[PDB]
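Q: Attaching a single structure in C-alpha cells format; questions to follow.
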Amino acid sequence: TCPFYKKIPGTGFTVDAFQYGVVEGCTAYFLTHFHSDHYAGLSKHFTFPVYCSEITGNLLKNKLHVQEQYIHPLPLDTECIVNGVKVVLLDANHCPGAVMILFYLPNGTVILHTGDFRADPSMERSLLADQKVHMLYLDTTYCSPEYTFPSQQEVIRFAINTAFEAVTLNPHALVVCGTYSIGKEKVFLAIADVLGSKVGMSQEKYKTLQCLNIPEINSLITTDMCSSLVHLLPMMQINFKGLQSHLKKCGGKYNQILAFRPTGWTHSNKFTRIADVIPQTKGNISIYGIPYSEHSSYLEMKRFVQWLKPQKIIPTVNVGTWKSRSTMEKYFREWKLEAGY
Ligand code: NI
C-alpha cells in the first residue's frame, strides 16, 4: 500500500509510486528521475500513463522497455495541462533528467515536490519566484547540520589535478572510476578531458549514457577499452581485489591504477578538508573516496526552504524512524522562527 507522502491531494496523481500495484484513484503516475528506489516496479508490462522528462522517458523505453504509447515526456520550464491540472517540471540539479514538479491544484493550493534535488540559489530565479507555495514535499536526505561537503566544482578541481599529476608522472598509469547508477558523470568526463582520452566502458553502460542528451557524447565515450586510459567499472569492483583483477586484463599496458569512488557524505567530512584527502593504497593501487554529492547539504536545504517559506513541509526521506522524524520537525521549526514565516 502506497504511503501518503507519495500522493498529491485533490488530484488523481502519484509521485515515484510504481511498486504498490494499481493504486486506487490514480490516473497519472509521475516519475521524478531514473534511480531504482524511485522507479521500483516499472517494467515492459506497465499499462498506465507515466509522466516524466524527455531524458527519463529515453531511459524507460531503452533500458526498462516500457512501451512508447504509455510514456508522456514534458518539456521543462513550460506550463502543461495533465488530466485537467496545470503542472510545470523544473530542473532538480540531481542526475540527468531529474525534475521537481509544481502542481497548481484546482482549489488554488500550489504544491512543490522536489523529487531528489541539490538546492541551489539559481532556483530562486526559476518559475518558483512568481507565486506562493503552500505545501513542499522535500528531499530531506541530509537534513542535519553534521552533513557538510564541498561544492561540486571544488571536488572536480581536486579530481582533475590528482589524475593529471599521477598520469604525467607515470604515463603507464590507468585511471578507473566507479559507477552504479546514472548521475555524477562529470567525475569521469572531466578527468578524461584533462588526459586527452575517451572514457571506456561496458556495452550496458554505453547504452545508458547514450540516452542522456549530453552534447557531443560520441566524442567523449567508447566501448573500446584498449583505446582508452580512463575506464568505468561497477562500484562493487572498486577495491584492491577487483582492481588487481582488472589490471591483469589489460595485457601489460599498465603498471599502476589510480581509482575514484564518488560517494555521498562519509564521516571523514567532519574533520578533513577536500584539499587534505588522501587515498587508501596497496602496492601499485590507490583508491580515493571523493565527496561528490547530488543531494542538498544541510545549509543549502535550509537556505532554499527559508527563501520559499512554505506553509507545510512533508519529508520524503528518512521517514521510517521516530527519531529521524522528530529531528527533522525540530529543524523545520527553527528555520521558520529564525526567518519569521
Ligand atoms: Ni536519486
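By the numbers in Swiss-Prot, the shown part of chain A spans 700-1040.
Header lists the method as X-ray crystallography, 1.4 Å.
Yeah, the Cβs are placed from backbone N, Cα and C, and that goes for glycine too.
The following feature annotations were taken from Swiss-Prot:
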type: MUTAGEN; residues: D838 to N; note: Impaired nuclear focus formation, reduced interaction with PIAS and increased sensitivity to cisplatin
type: MUTAGEN; residues: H994 to A; note: Impaired nuclear focus formation, reduced interaction with PIAS and increased sensitivity to cisplatin
Q: I want to verify one value. Collapsing DSSP to three states, which class is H994 (mutagenesis position)?
A: coil
Q: Where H994 (mutagenesis position) and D838 (mutagenesis position) are concerned, what is their Cα separation in Å, rounded?
A: 8
